[PDB]
Amino acid sequence: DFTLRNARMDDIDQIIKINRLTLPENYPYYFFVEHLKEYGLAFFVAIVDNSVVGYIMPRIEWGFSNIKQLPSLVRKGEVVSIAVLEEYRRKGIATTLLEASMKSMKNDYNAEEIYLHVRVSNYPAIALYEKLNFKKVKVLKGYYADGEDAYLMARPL
Ligand SMILES: CC(=O)SCCNC(=O)CCNC(=O)[C@H](O)C(C)(C)COP(=O)(O)OP(=O)(O)OC[C@H]1O[C@@H](n2cnc3c(N)ncnc32)[C@H](O)[C@@H]1OP(=O)(O)O
Ligand SMILES: [Ca+2]
(Lines of atoms letter the chains of each structure in order from A and count residues from 1; the text may use other names and numbers.)
(Lines give C-alpha, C1' and ligand atoms only; values in the text may rest on other atoms or scores of the structure.)
(Ligands and ions follow the chains in the order given, each with its own letter.)
Protein backbone atom coordinates (compact mmCIF):
# COMPACT_ATOMS: atom_id res chain seq x y z
CA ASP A 1 0.00 0.00 0.00
CA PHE A 2 0.76 3.68 -0.36
CA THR A 3 -0.25 6.70 1.71
CA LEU A 4 -1.28 10.17 0.57
CA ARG A 5 -0.41 13.60 1.97
CA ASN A 6 0.01 17.19 0.88
CA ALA A 7 3.19 18.01 -1.03
CA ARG A 8 6.05 19.74 0.84
CA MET A 9 9.12 21.67 -0.34
CA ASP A 10 11.34 18.71 0.53
CA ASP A 11 9.29 16.58 -1.85
CA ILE A 12 10.06 18.82 -4.83
CA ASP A 13 13.29 17.10 -5.96
CA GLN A 14 11.55 13.71 -5.98
CA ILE A 15 8.57 15.21 -7.79
CA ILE A 16 10.81 16.73 -10.48
CA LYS A 17 12.57 13.39 -11.01
CA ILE A 18 9.17 11.66 -11.31
CA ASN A 19 8.02 14.28 -13.83
CA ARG A 20 11.17 13.79 -16.01
CA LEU A 21 10.95 10.01 -15.93
CA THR A 22 7.30 9.88 -17.00
CA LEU A 23 6.51 13.05 -18.97
CA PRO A 24 8.08 15.06 -21.78
CA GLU A 25 6.56 18.20 -20.22
CA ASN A 26 9.39 19.11 -17.87
CA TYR A 27 8.62 22.13 -15.71
CA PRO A 28 11.50 23.99 -13.97
CA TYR A 29 12.13 24.03 -10.22
CA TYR A 30 10.59 27.44 -9.46
CA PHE A 31 7.43 26.38 -11.30
CA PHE A 32 6.76 23.49 -8.89
CA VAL A 33 7.59 25.70 -5.88
CA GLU A 34 5.24 28.58 -6.77
CA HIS A 35 2.38 26.13 -7.35
CA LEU A 36 3.16 24.41 -4.07
CA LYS A 37 3.18 27.86 -2.51
CA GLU A 38 -0.06 29.15 -4.13
CA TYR A 39 -2.18 26.01 -4.40
CA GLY A 40 -0.58 23.69 -1.88
CA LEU A 41 -3.80 22.49 -0.35
CA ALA A 42 -4.62 20.66 -3.63
CA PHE A 43 -0.98 19.57 -4.19
CA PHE A 44 -0.66 15.91 -3.19
CA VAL A 45 2.03 13.25 -3.17
CA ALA A 46 1.71 9.48 -2.87
CA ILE A 47 4.24 7.96 -0.44
CA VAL A 48 5.64 4.45 -0.46
CA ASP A 49 8.16 3.66 2.31
CA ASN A 50 9.67 7.16 2.79
CA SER A 51 9.71 7.76 -1.00
CA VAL A 52 7.43 9.91 -3.19
CA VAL A 53 6.08 7.70 -6.02
CA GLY A 54 3.52 10.04 -7.55
CA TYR A 55 2.10 13.57 -7.42
CA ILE A 56 -0.59 15.87 -8.70
CA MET A 57 0.12 19.57 -9.23
CA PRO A 58 -2.95 21.87 -9.20
CA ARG A 59 -3.71 25.43 -10.28
CA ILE A 60 -6.65 27.65 -9.35
CA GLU A 61 -7.69 30.56 -11.50
CA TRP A 62 -10.48 32.78 -12.69
CA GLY A 63 -11.52 32.18 -16.29
CA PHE A 64 -14.37 31.35 -18.62
CA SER A 65 -16.40 28.19 -18.18
CA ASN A 66 -15.83 25.00 -20.11
CA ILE A 67 -19.15 23.67 -18.84
CA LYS A 68 -21.62 26.44 -19.63
CA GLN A 69 -21.28 29.33 -22.04
CA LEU A 70 -21.30 32.45 -19.85
CA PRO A 71 -19.89 35.93 -20.56
CA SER A 72 -18.74 36.22 -16.91
CA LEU A 73 -15.80 34.59 -15.12
CA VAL A 74 -16.04 31.41 -13.00
CA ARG A 75 -13.53 29.80 -10.59
CA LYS A 76 -11.64 26.88 -12.19
CA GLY A 77 -9.15 24.28 -10.95
CA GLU A 78 -6.59 22.90 -13.37
CA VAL A 79 -4.67 19.67 -13.08
CA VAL A 80 -1.39 21.02 -14.44
CA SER A 81 0.43 17.70 -14.12
CA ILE A 82 -0.08 14.29 -12.58
CA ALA A 83 2.08 11.20 -12.74
CA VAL A 84 2.68 7.94 -10.94
CA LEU A 85 5.86 5.88 -11.31
CA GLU A 86 5.60 2.80 -13.53
CA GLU A 87 6.19 0.39 -10.61
CA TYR A 88 3.17 1.66 -8.67
CA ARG A 89 0.61 1.92 -11.49
CA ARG A 90 -2.81 0.22 -11.52
CA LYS A 91 -3.12 0.43 -7.73
CA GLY A 92 -5.55 3.35 -7.63
CA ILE A 93 -2.80 5.92 -6.92
CA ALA A 94 -3.65 8.41 -9.71
CA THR A 95 -7.33 8.00 -8.86
CA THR A 96 -6.89 8.81 -5.18
CA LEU A 97 -4.53 11.76 -5.93
CA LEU A 98 -7.06 13.30 -8.35
CA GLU A 99 -10.06 12.93 -5.97
CA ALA A 100 -7.91 14.38 -3.20
CA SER A 101 -6.99 17.32 -5.36
CA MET A 102 -10.49 17.88 -6.80
CA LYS A 103 -11.98 17.82 -3.30
CA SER A 104 -9.52 20.51 -2.30
CA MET A 105 -10.17 22.58 -5.42
CA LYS A 106 -13.83 22.46 -4.43
CA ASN A 107 -13.62 23.07 -0.68
CA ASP A 108 -10.41 25.04 -0.11
CA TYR A 109 -10.36 27.12 -3.33
CA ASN A 110 -14.06 27.22 -4.20
CA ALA A 111 -13.60 26.10 -7.79
CA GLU A 112 -16.83 25.22 -9.52
CA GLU A 113 -15.29 23.16 -12.27
CA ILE A 114 -12.00 21.59 -13.22
CA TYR A 115 -10.08 21.07 -16.45
CA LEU A 116 -6.86 19.62 -17.89
CA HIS A 117 -5.06 18.88 -21.13
CA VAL A 118 -3.99 15.43 -22.32
CA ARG A 119 -2.33 14.06 -25.49
CA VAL A 120 -4.97 12.64 -27.82
CA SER A 121 -3.17 9.28 -27.71
CA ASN A 122 -2.59 9.08 -23.96
CA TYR A 123 -5.27 6.42 -23.71
CA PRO A 124 -4.52 5.28 -20.17
CA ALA A 125 -4.73 8.85 -18.90
CA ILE A 126 -7.89 9.69 -20.90
CA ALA A 127 -9.49 6.48 -19.52
CA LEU A 128 -8.63 7.50 -15.96
CA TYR A 129 -10.10 10.98 -16.48
CA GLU A 130 -13.32 9.70 -18.03
CA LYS A 131 -13.75 7.30 -15.09
CA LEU A 132 -13.70 10.45 -12.97
CA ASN A 133 -16.38 12.21 -15.06
CA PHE A 134 -14.12 14.30 -17.36
CA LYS A 135 -15.48 14.92 -20.87
CA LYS A 136 -13.78 16.10 -24.07
CA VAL A 137 -14.42 19.82 -24.63
CA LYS A 138 -12.03 20.75 -27.46
CA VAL A 139 -9.19 19.49 -29.64
CA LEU A 140 -6.12 21.74 -29.48
CA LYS A 141 -4.22 21.14 -32.68
CA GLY A 142 -0.46 20.72 -32.21
CA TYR A 143 -0.72 21.68 -28.55
CA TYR A 144 2.38 19.73 -27.45
CA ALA A 145 6.03 20.58 -28.31
CA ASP A 146 6.50 17.38 -30.31
CA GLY A 147 3.46 18.45 -32.34
CA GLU A 148 0.74 16.17 -30.95
CA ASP A 149 -2.85 17.40 -30.46
CA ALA A 150 -4.49 17.73 -27.03
CA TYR A 151 -7.94 17.19 -25.66
CA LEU A 152 -9.11 19.91 -23.35
CA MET A 153 -11.11 17.86 -20.84
CA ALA A 154 -13.44 19.22 -18.16
CA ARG A 155 -15.96 18.32 -15.49
CA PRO A 156 -18.24 20.21 -13.04
CA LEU A 157 -17.75 20.22 -9.27
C1 LIG B 1 -2.95 16.15 -16.77
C2 LIG B 1 -1.77 15.78 -17.64
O3 LIG B 1 -0.69 16.23 -17.32
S4 LIG B 1 -1.94 14.37 -18.74
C5 LIG B 1 -0.59 13.25 -18.50
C6 LIG B 1 -0.92 12.28 -17.33
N7 LIG B 1 0.31 11.74 -16.77
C8 LIG B 1 1.02 10.66 -17.44
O9 LIG B 1 0.56 10.21 -18.51
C10 LIG B 1 2.32 10.11 -16.84
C11 LIG B 1 2.59 8.59 -17.23
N12 LIG B 1 1.50 7.76 -16.77
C13 LIG B 1 1.21 7.63 -15.41
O14 LIG B 1 1.90 8.21 -14.57
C15 LIG B 1 0.03 6.75 -14.96
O16 LIG B 1 -0.16 5.67 -15.87
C17 LIG B 1 -1.26 7.49 -14.93
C18 LIG B 1 -1.09 8.95 -14.30
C19 LIG B 1 -1.82 7.60 -16.35
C20 LIG B 1 -2.28 6.61 -14.07
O21 LIG B 1 -1.61 6.06 -12.96
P22 LIG B 1 -2.40 4.93 -12.07
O23 LIG B 1 -2.05 5.02 -10.59
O24 LIG B 1 -2.05 3.60 -12.63
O25 LIG B 1 -4.00 5.20 -12.13
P26 LIG B 1 -5.12 4.21 -11.54
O27 LIG B 1 -4.49 2.89 -11.07
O28 LIG B 1 -5.89 4.85 -10.37
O29 LIG B 1 -6.11 3.97 -12.72
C30 LIG B 1 -7.50 3.94 -12.49
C31 LIG B 1 -8.22 3.70 -13.79
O32 LIG B 1 -7.64 4.35 -14.79
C33 LIG B 1 -7.62 3.37 -16.08
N34 LIG B 1 -6.27 3.09 -16.45
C35 LIG B 1 -5.19 3.53 -15.76
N36 LIG B 1 -4.08 3.06 -16.36
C37 LIG B 1 -4.46 2.31 -17.43
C38 LIG B 1 -3.72 1.60 -18.38
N39 LIG B 1 -2.39 1.39 -18.62
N40 LIG B 1 -4.36 0.93 -19.35
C41 LIG B 1 -5.73 0.94 -19.40
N42 LIG B 1 -6.45 1.62 -18.48
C43 LIG B 1 -5.80 2.32 -17.48
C44 LIG B 1 -8.24 2.23 -15.72
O45 LIG B 1 -9.66 2.25 -16.09
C46 LIG B 1 -8.12 2.18 -14.19
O47 LIG B 1 -9.07 1.42 -13.60
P48 LIG B 1 -8.69 -0.10 -13.19
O49 LIG B 1 -7.19 -0.18 -12.81
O50 LIG B 1 -9.53 -0.53 -12.08
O51 LIG B 1 -8.92 -1.04 -14.38
CA1 LIG C 1 -0.64 13.53 -22.14
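To match Swiss-Prot, the residue numbers of chain A are left as they are there, and the shown ones run 11-167.
According to its header, the structure was obtained by X-ray crystallography, 2.3 Å.
Backbone N, Cα and C define each Cβ position, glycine as well.
According to Swiss-Prot, the protein carries these features:
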type    : residues                                                                                            : note
MUTAGEN : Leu33 to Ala                                                                                        : 20- and 2-fold decrease of the catalytic efficiency and affinity for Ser-N-terminal peptide. 11-fold decrease of the catalytic efficiency for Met-N-terminal peptide, but almost same affinity compared to the wild-type
MUTAGEN : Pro34 to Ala                                                                                        : 20-fold decrease of the catalytic efficiency for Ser-N-terminal peptide, but almost same affinity compared to the wild-type. 18-fold decrease of the catalytic efficiency for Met-N-terminal peptide, but almost same affinity compared to the wild-type
MUTAGEN : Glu35 to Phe                                                                                        : Strong decrease of the acetyltransferase activity with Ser-N-terminal peptide such as Alba. 2-fold increase of acetyltransferase activity for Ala-N-terminal peptide such as Hjc compared to the wild-type
MUTAGEN : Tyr37 to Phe                                                                                        : Same catalytic efficiency and slight decrease of the affinity for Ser-N-terminal peptide compared to the wild-type. 3-fold decrease of the catalytic efficiency and 1.3-fold increase of the affinity for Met-N-terminal peptide compared to the wild-type
MUTAGEN : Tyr37 to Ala                                                                                        : 34-fold decrease of the catalytic efficiency for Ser-N-terminal peptide and slight decrease of the affinity compared to the wild-type. Loss of acetyltransferase activity for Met-N-terminal peptide
BINDING : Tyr37, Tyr154                                                                                       : substrate binding site
MUTAGEN : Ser75 to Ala                                                                                        : Has a melting temperature about 3 degrees Celsius lower than that of the wild-type
MUTAGEN : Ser82 to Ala                                                                                        : Has a melting temperature about 3 degrees Celsius lower than that of the wild-type
BINDING : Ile92, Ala93, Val94, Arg100, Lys101, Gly102, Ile103, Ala104, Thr105, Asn132, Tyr139, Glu140, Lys141 : acetyl-CoA binding site
MUTAGEN : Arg100 to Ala                                                                                       : 7-fold decrease of the affinity, with no significant difference in the catalytic efficiency. Same fold compared to the wild-type
MUTAGEN : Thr105 to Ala                                                                                       : 3-fold decrease of the affinity, with no significant difference in the catalytic efficiency. Same fold compared to the wild-type
MUTAGEN : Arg129 to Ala                                                                                       : Slight decrease of the catalytic efficiency and of the affinity for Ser-N-terminal peptide compared to teh wild-type. 2.5-fold increase of the catalytic efficiency and almost the same affinity for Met-N-terminal peptide compared to the wild-type
MUTAGEN : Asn132 to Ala                                                                                       : 4.5-fold decrease of the affinity, with no significant difference in the catalytic efficiency. Same fold compared to the wild-type
MUTAGEN : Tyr154 to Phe                                                                                       : Almost same catalytic efficiency for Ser-N-terminal peptide and slight decrease of the affinity compared to the wild-type. 5-fold decrease of the catalytic efficiency for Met-N-terminal peptide and 1.5-fold decrease of the affinity compared to the wild-type
MUTAGEN : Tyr154 to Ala                                                                                       : 1.3-fold decrease of the catalytic efficiency for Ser-N-terminal peptide, but same affinity compared to the wild-type. 6.5-fold decrease of the catalytic efficiency for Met-N-terminal peptide, but same affinity compared to the wild-type
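Remark: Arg100 (mutagenesis position) has no non-local neighbours by Cβ distance under 8 Å and separation of at least 6 in sequence. Checked against ligand 2, the recorded positions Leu33, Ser82, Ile103, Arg129, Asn132 give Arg129, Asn132 as the ones with a Cβ under 6 Å from it, listed in sequence order. According to DSSP, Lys101 (acetyl-CoA binding site) is assigned to coil rather than to any helix or strand. Using Cα positions, the member of the recorded positions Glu35, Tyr139, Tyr154 nearest to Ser82 (mutagenesis position) is identified as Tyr139. Packing around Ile103 (acetyl-CoA binding site) is summarised by its Cβ count: 22 other Cβ atoms lie within 10 angstroms of its Cβ, all protein chains included.
If you compare Cα positions, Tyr139 (acetyl-CoA binding site) sits closest to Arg129 out of the mutagenesis positions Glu35, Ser75, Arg129. On the backbone, the CA of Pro34 (mutagenesis position) and the CA of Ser75 (mutagenesis position) stand 28 Å apart. Reported as a whole number, the C-alpha separation between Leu33 (mutagenesis position) and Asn132 (mutagenesis position) equals 11 Å. By the rule that a residue counts when its Cβ sits under 6 Å from some atom of ligand 1, the recorded positions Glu35, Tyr37, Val94 yield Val94.
Ranking the mutagenesis positions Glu35, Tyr37, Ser75, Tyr154 by Cα distance from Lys141 (acetyl-CoA binding site) puts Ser75 first.
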